[PDB]
Every structure is written in structure tokens, then in C-alpha cells.
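Some notes on the structure that comes next.
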Amino acid sequence: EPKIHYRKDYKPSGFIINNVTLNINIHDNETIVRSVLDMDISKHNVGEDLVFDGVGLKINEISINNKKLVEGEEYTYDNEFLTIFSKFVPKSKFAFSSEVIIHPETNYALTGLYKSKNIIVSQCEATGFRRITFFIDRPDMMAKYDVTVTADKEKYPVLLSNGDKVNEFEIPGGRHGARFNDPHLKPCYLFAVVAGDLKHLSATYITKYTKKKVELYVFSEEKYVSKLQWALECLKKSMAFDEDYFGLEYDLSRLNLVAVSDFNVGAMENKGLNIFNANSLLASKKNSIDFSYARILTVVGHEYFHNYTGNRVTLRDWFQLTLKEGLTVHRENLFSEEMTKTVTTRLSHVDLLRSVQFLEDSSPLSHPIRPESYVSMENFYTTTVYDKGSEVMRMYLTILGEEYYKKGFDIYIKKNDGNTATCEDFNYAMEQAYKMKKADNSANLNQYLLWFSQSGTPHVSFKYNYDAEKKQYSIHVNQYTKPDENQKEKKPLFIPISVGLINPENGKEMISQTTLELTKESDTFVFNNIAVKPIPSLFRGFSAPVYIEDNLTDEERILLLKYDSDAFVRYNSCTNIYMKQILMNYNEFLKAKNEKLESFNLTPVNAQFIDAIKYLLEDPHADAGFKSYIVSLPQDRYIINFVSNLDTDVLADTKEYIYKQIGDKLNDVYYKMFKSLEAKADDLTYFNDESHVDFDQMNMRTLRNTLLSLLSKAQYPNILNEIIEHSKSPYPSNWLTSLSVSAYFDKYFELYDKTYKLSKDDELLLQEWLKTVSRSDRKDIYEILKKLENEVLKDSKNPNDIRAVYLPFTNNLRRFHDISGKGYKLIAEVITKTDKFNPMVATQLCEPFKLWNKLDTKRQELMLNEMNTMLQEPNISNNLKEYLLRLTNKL
Ligand SMILES: CCCCC[C@H](CC(=O)NO)C(=O)N[C@H](C(=O)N1CCC[C@H]1CO)C(C)C
Ligand SMILES: [Mg+2]
Ligand SMILES: [Zn+2]
């Protein structure tokens, strides 16, 4: 809650920075940064003081045009802003020079310049460049960079910054230097530097259309150079995809990707020098679980795609974040759907959005994808801006279709290349394409802007009529968004509804798929020549980011699950059956608890639904990934969107009942499929080949591991033998599952020791092991956390370690939410501890408190007490204070 920046207040700077010439001299106990800004006065200038951002800098010298400026007389510096009084600021082109001292060796917040293990590395987005040197540190201040880095040669043999390496030189005293020129105008947030004893793999890529030769290097510490192979393949895939779908080619002679051990987020798109959390760049089949492959593909792609949507077209201001992030996520999703060719890839996104993003959008943190105000920009790198952003960017492709979408996208890139841009710029481009598609210059996408400005998730509900004799069917649709703090009156959105109509007698499609365009609060869509009463297949591919109220019977939903063509509608039909059941049994258990009944009834799971699950499971031509979705209940964070004053214990009992009802019918089926899938699931074709992954085979393993979990909880006879055997697989996805599912057996602690010994000498694998323990369904999980703290985590400041120990545990419904509040106290203590050195990670660890006002009134109180205690810690960070104030309804 200090200074609050507002979106309508945007004004261009009174100043211009045209070039940046940096020298960065790294020493053991200090790094010295000399910087010349070649600057000018803008047409917006009104003779104001020249104010630079600069945070924690120790000033050696400051000058303008070779004249030394002095503290008190010519400048003030308060550790956050440097003010050059106007009477000493020139009125035409001038050279500002500064030299400062910084200390990456003691920078544990991992913003600005820092040391990660033995690598020196920067992270500048959003406001980190000001921790390196003085700057007008905002994205519309675009300049060209000339960067020299020096260091001890033995410790830091490899020196990297943005763009072309133009010189390498030796320095007396065992030092060396490298100079880089980046020809592309950029904002400072895309500046990067790395120095280290790095090893690499490389390739040359030739661009499709202009035949530009591009050198591709991927880098890590020596211990893990062999884990770089997949990344380099993913980069080549990415490049090809942007050329093939978007006609976009890379624009420098060289592209480097670098892994570092300590990183607050996944990776960063610094021009020509993308930097990664090692967990999102490094893998090997012997030392990584499966999910690493899709992770790396996603993150390499995402950061590559930013070359156009973020770097060549950048942001005017930070309120426009979703323009680069939503759009880049949508680009990556298209890429990943094309690379994987599995329906589970779209389903995984939808599952994330409806759980994590819907929760945010009904919390006190709710915001539109283009926010109106902020305090710490770091708090607005949200699932809203990324995920709901991406669904907003995706709806344009749904509305326009592939050809006109690619047209609109080209107009956007062409118009804004080399410049900053706003969300309205993108909409205007898509609007040009829309007019072309409707053949009508009066068509507009003004209404579509409300996807940017209006917060909250729309609810879309349905009523059906069929006239048997006229062969006529109608779908009446209503949309509603719940008023909130951002808008007391909500407006109808442009909602695309992809639909099919299934004949329930034969399972066949009755119409060409079509996209209904709902733009009013309600509308009735009518279909002729509908030969029988259909079942509607609604929101195919999850065509808009909404709460779908299908108004279907379970019988109808079963028919969709079995016979519809669309993976999402099939999965959603299943999800809705589960949700009806959960809500019903939750209410039954809740009445029992509150009225202290001695006896009561529970509604049984629909038997035909069960049969339908069985039929799907036993179908050898049905997709293994899809099957894993059908046997899993909806996520807790999805469910909670449907329940007020949620008693988490009652929910836990509800889920256990339902899983047991299903298992009591299907466990023999589960076991037969677990055994029959083994040959194809665990086949070792390509186990030595890091350039190729079979994602279908991976989904077979996921299914096997899901079934093993289900069978383990049920205590299926002799399943312990199957778990033991599974712990000998060469696939870490399997042997870490073995640990997980062994939670329900006396052998857990044997498998804990065994898998720890298998994980401990690979830092990323050890982190996957920590996650596995943390997520284990153990009665003694609090004592197991203490053991991790004492034996493994200890004093680590590595965010991947901290996150791995605590975050999975916070998803343990029964234990995290223990009615004592001990879980809440435990995570609050970790947040407070962590905020003292890394505020961004501290705010990340507050994730489980986002649903506090959705819980039962005792749990609500217990969470609020912990948040209020954290807010009382002295020297709480602005990141964490802002976050908690907003979450608790004070800001
Ligand atoms: C998923 C998109 C690609 C990953 C990289 C993005 C960062 C980004 O936008 N780079 O350009 C990120 O870290 N995003 C966050 C992220 O992946 N996080 C933040 C903490 C670590 C990591 C999840 O474990 C998500 C949660 C928004
Ligand atoms: Mg470590
Ligand atoms: Zn991004």
C-alpha cells in the first residue's frame, strides 16, 4: 500500500534514453557498474527534475556532459530515486554517467544482478534493472545497448549479454572481458547478463523464408550439460512453429538459452539471451519425471514466442501485461497442442483455469486481465493475466477462424513492430480482420474490449425446446457475471459458443459444428431439420472462459461422455456428473455433522455412470490420457467455487465416499488395466534419445500411476507387490509414484530411503522427491515435514527447494486444513521467514490463503488471524504487505 499507480494516469516521459553503454566489472565482494546514458529531452518535457530509478545502489560518481554533480547541491539520492534538479539538466542531447557498486553475492531476492550457485545472472523484469544501475525503469523507455562484462577468467570463463559479441579481450590480473551490441531497441526489462563456468550444446538453424543462419546455444553448469538436449530440440521446434503458423523468423545471428539453479519464476525472454529456471530447461529420461518434457517444451516455446509478442512488439506500460503474456501463452498453447497431438494437453489448461483462475476471479484479489491500478507490479503476474488472458486471446481465433486470425495477427505485428503497443492495438488489428470476414465495415469489436476491462467469470446457462413434428430445436442462452469491487454493474460479453448436436439413439453428429455468437444477456438459437430430439454438445474445446451450466440430466451427460466427439465436452459432462454427486453427498454429510445425527443416508454414485466409466476404461481404442481424467474427481480448488462456507473435512469425507463407491465396483477393472498397460507404458524405445518423446506413451504411464493410486488407497489385495515392483522401473515417474502410493503401507519409509538415494545427487530430481514426500497422504505428514526441514531443506534459500517442501502439502485437504490451524501457522511462518530474503517467493507461498473467505467460519477466522499476524511483522516487504492487504479486503 505505498504509492498506487493508476492506468488512466499514463503519460510519456519528459526524457528520452537513446543509448546505453554499460561496463559491468565483477569481483568477489563487489560488482562495479559504469553506465553512460545518451539522453535527450522529449516533446512532453515541461522542465521537470530528471528523476531516475535506482534501488540499493552505492554511488561512486555522477556526471552530466563530463561535469561532476554533487549530492545536496545538484542531486539527491534516497536509495530509491536519484533526483537531478532541473536547473542542472540540459535542454538538448546530453550524456549522463554514473558508476555504482552492487553486491550480487548477497542478493538472495533474485532480482537485479545475483549469484546463483557459481553463476552470476540478472533478472530485470519488471523493475529489476534499477537494482543494477540508474534508469527511467519503465517499458516505454526504449534504447540500444552496448554492454561490456569483465570478470576473473578462471571463475567466469563464459560471459554473455544481449546480442552480437563484438570483442573478447584479456585484462591484467587474470581477468577478461566481452563486449556485446544489441541492435534492437528495447526496454531495460529485457536487458540480461550472465557470467559463469558454463558448458553448452549448440546447433545452427536456417530460417525458412530469408535463409538467415542462426547459431543456437543452450548452457548449464558442467554437472548437468547432458540434460540440455531436449531444450535445444524444443527450441528448434519453436522456431519452426513460428515460421510455419505465423510466418515469423528470428532476428539475430545467435540465440542463447541459459539454466540457473535459483530463479523466482519459470524463465525470462531477455533478447537473444533467454534465462531459465533449471527445472524448466533441464531433463534426462533417467533423472526426470515425465512432466519435465512437456514443461520444457512449454517454457522454451513461451520464451521464444515472446521474441515477437513482447520483444519486437513490447508494452507501453505494465497495465498492458496481458498483451504479451496472454498472447504468448496462447501462442505456446497452439504450439504445444501441435507438438503433443494429445487431447489431454487442452484439457490440462482448462483444468488449471477452472481451478486456480476461477478461484482468483471470485476472491478479493479479482481483477480484469488489464488492471486499473497497482502497487508492486510483481503481484500482477497472475493466473488471471496469463491464463484468462490466454483464453481471451484464444477466443479471437475461435471467432475469426484460422485464416482471418492469421490475417489480424499479421496486421498487429506489422503495425507495431519495433514499438510499444497496448491491448487496444491488438483489438483494433483483430477488428480489421473481423470486418474483412463479415464483408462489412460497420462490424466492430468494441464489445470485445470488455474481456479486457471486466473482472469475474461469466455464467452461461441453457434451456432447450424441441418440436418433434416441426423437426425444430431451440437453445436459449443466458449470461450473467456477478457484480464485484471492480464493476458494480456488469455488461454482457461477446461469448463464442462452439456447439454440436448428438443423436442419442446412435451417437452421431447431427449438424456441422458451428460457433454461436452470444452478444446479449440472453438469446435463442434455433435449428431446423433436426430429425430427433438431440443432446447438445456445448462449449466444444472450452470455447469461452465461463461457468457452464448445461442443464443436462446425468443420463444425457453419460451419453455425451460415451459418444460425443469433443474431448472437452466429454470430460466436462463427466465433471458435472461428479459435481452433482459431490454437492449432494457434501450436503448430506454436512447436515449430519451439524445436527449430530446418529444415523443418516448418503445418495449412492449413479450406477450407469459407473458402467460408463467401465466401458470407457475397457475400450482398447480409447485414449489413455482421457481415461486418467475420467477416474479422477474434480480438483478441490474447482469444487470450492461451488460451495459457500466450505468445511474442508466434510469435503474430504465426501471425496473418500465417492472414490470408495466407484472402487468397490471397478477395482478389478483398474487392476486388470494396470497390468495390461505395462508393456506399452514402460517400453524403453527412445530411452536414450533426448530428441524424441512419445506423449501417448507418457499418458499410458499417467493412467497406470493413477490406477495404482486408486488401488493403493483401497488396499487392493497384494497391491503391495505391484508397488514394490514399480519402484524398480527405470522411469522416475514410476518409481516416485511408488513412494507416493506406498503411503498407505508399512513400507513407505523403506521406499522413502530407497527413492531418496536415487534422487539425492541430481538437484532437480531431489526437488521432485521433496514434492513427492510433501504430497504423500500420510497421517504423520507434519512430522515428515520436520524431517525434511532438518535433514534435507535446512537453510536453503533456493526457491525450488522451499516450494517443493511446502506447496504440495498445502494441497492436502485433510491435513493442511486441520481445525487446529496448525497448517496455517506452519505455512505463515515459512512465508514470514522467506519474506526477509525473497519477497516474491513469500507471496507465492501465500497461495493457499487465497480461498480464506470461502471456508467455514472457524477456518476463515484461523486463516485471517495468520494473515493479520504476518501483516504485523516488522519490515514486511511491500510485495507481501500489498498482497495481504488486498486479500483481506483492506486495499
Ligand atoms: C507458464 C508460462 C511459462 C513459464 C514462465 C512464466 C514467466 C514468463 O512469463 N516468462 O516470459 C512464469 O514463470 N509463469 C508462472 C510460473 O510458471 N511460475 C512462477 C513460480 C515458478 C513457476 C511455477 O512453478 C506461472 C505460475 C504464471
Ligand atoms: Mg541447491
Ligand atoms: Zn512470458
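Following Swiss-Prot, chain A shows residues 195-1085, kept in their order.
Header entry for method reads X-ray crystallography, 1.5 Å.
Cβ atoms here come from the backbone N, Cα and C positions, even for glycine.
Marked as peptide binding site by Swiss-Prot: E319, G460, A461, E463. While the structure shown retains the original residue, Swiss-Prot records the mutagenesis experiment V459 to P with this note: Severely affects substrate specificity. No effect on Zn(2+) binding. According to Swiss-Prot, the Zn(2+) binding site annotation covers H496, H500, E519, on the basis of experimental evidence. Taken from Swiss-Prot, the feature active site, proton acceptor covers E497.
Features per Swiss-Prot, on structure.
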| residue | record | CB count, 10 Å |
| --- | --- | --- |
| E319 | peptide binding site | 25 |
| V459 | mutagenesis position | 18 |
| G460 | peptide binding site | 15 |
| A461 | peptide binding site | 25 |
| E463 | peptide binding site | 23 |
| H496 | Zn(2+) binding site | 25 |
| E497 | active site, proton acceptor | 27 |
| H500 | Zn(2+) binding site | 26 |
| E519 | Zn(2+) binding site | 25 |
Run through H496, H500, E519 for me and report the binding-site residues whose CA is within 10 Å of the CA of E463 (peptide binding site), in sequence order.
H496, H500
List the Cα distance (Å, whole number) between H496 (Zn(2+) binding site) and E319 (peptide binding site).
15
Do any of the recorded positions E319, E497, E519 touch ligand 3, in the sense that the CB is under 6 Å from one of its atoms?
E519
Alpha-carbon distance [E497 (active site, proton acceptor); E519 (Zn(2+) binding site)] in Å:
10
Should any of the recorded positions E319, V459, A461 have a Cα within 10 Å of the Cα of the residue listed as 'active site, proton acceptor', which are they?
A461
From the centroid of the CB atoms of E319, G460, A461, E463, the recorded peptide site, which same-chain residues not already listed sit within 8 A by their CB, in sequence order?
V459, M462, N464, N468, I469, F470, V493, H496, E497, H500
Secondary structure of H500 (Zn(2+) binding site) (DSSP, helix/strand/coil):
coil
Neighbours of the Zn(2+) site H496, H500, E519: Cβ within 8 Å of the Cβ centroid, same chain, sequence order.
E463, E497, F499, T503, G504, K518, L521, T522, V523, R525, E526
